[PDB]
Amino acid sequence: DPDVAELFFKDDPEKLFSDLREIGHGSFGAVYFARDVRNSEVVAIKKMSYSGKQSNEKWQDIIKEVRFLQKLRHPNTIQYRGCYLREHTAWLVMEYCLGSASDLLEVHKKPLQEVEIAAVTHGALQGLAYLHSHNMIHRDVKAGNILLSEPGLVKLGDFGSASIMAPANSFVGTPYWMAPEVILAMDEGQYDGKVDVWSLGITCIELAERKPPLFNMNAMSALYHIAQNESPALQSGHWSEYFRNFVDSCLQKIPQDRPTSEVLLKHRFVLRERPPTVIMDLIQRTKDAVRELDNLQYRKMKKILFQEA
């Protein structure tokens, strides 16, 4: 318990939080919307069992993650609110969002508007320039790990694969979005946070085209490809040159040619002016459409309306 001492609140989560509903999961275990009893606020809770069979890898992960989460302070990363412990489950509480930019593309079955890709990209990029300014790497940027919360703010989530020190060398991320240099590092190599720049690139395509390139190949093949092959780009002709240059910039296959996140922050793509309501407007079409969905009880996507139930 030295770390339990150092890192957790001592209250019992089962008395603080109620009306848990699962909203996502993964290797760790599930993520839930919940109501904080003390103030009637909604939260997100990521439960991580360390009972499993082998608690060891599991617990270690938990603590590593808490230590990392304790360190963030920026409006474009998901806010961490502390963690609790009962009966071999650590609970990690966080702010709550409507949903991910993926949920956006699953609900409309349509890539977003270019303006909305810009607002989204722009916010994730602030988030990334922040981590990078602290020598952190996310390592798993994708539409899925990009959350929107009203008023209308874009935030990076899932730091499960994150690294506390650039340059790093380990083999993580999700295959289709991985950068060439993360793949090469299987073999004996290293990478910046420019790897998040690459993944942001794929994320742009994914926001523009609903799927990243290579989505239609198994992962090992996609890996051999991303690496050994030439680098993709947006496929339509119809997107501004601004957007198009952004992506080709993020997608420099050679790191020294890839601009840092700090640099992209000033790119014309992300600076061209836009309505201030974009995100909050996006969000609104997004609930309208989920409500205009048939048999709302048999909806994957009903997640988006939880706060109202």
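Here Swiss-Prot sets the residue numbers for chain A, with the shown residues being 12-320 in order.
This deposition comes from X-ray crystallography, 2.5 Å.
For all residues, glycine too, the Cβ spot is worked out from N, Cα and C.
Residues or ranges marked as domain 'Protein kinase' in Swiss-Prot (evidence: sequence analysis): 28-281.
Feature annotation from Swiss-Prot assigns ATP binding site to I34, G35, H36, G37, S38, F39, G40, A41, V42, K57; the stated evidence is sequence analysis. For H36 (ATP binding site), the count of additional Cβ atoms within 10 Å of its Cβ stands at 12 [all protein chains shown]. In the three-state DSSP assignment, the secondary structure recorded for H36 (ATP binding site) is strand.
DSSP assigns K57 (mutagenesis position) to a strand in the three-state reduction. According to Swiss-Prot, the mutagenesis experiment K57 to A carries the following note: Loss of activity. Loss of MAPK14 phosphorylation and of PCDH8 internalization.
Taken from Swiss-Prot, the feature staurosporine binding site covers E106, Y107, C108, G155, and the record attributes it to experimental evidence. Around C108 (staurosporine binding site), taking its Cβ as the centre, 22 other Cβ atoms fall within 10 Å, counting all chains.
The feature active site, proton acceptor is assigned by Swiss-Prot to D151. Annotation note: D151 (active site, proton acceptor) sits in a coil segment as assigned by DSSP.
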Assuming the binding residues for staurosporine are exactly those in the record, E106, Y107, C108, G155, what is the maximum CA-CA distance in angstrom, rounded?
17
Which secondary structure state does DSSP assign to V42 (ATP binding site), in the simple three-class scheme?
strand
Taking the Cβ of each of the recorded positions and counting other Cβ atoms inside 10 Å, which one has the highest number: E106, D151?
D151
Counting only residues 6+ away in sequence within the same chain, which have a CB under 8 Å from the CB of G40 (ATP binding site)?
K57, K58, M59, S60, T100
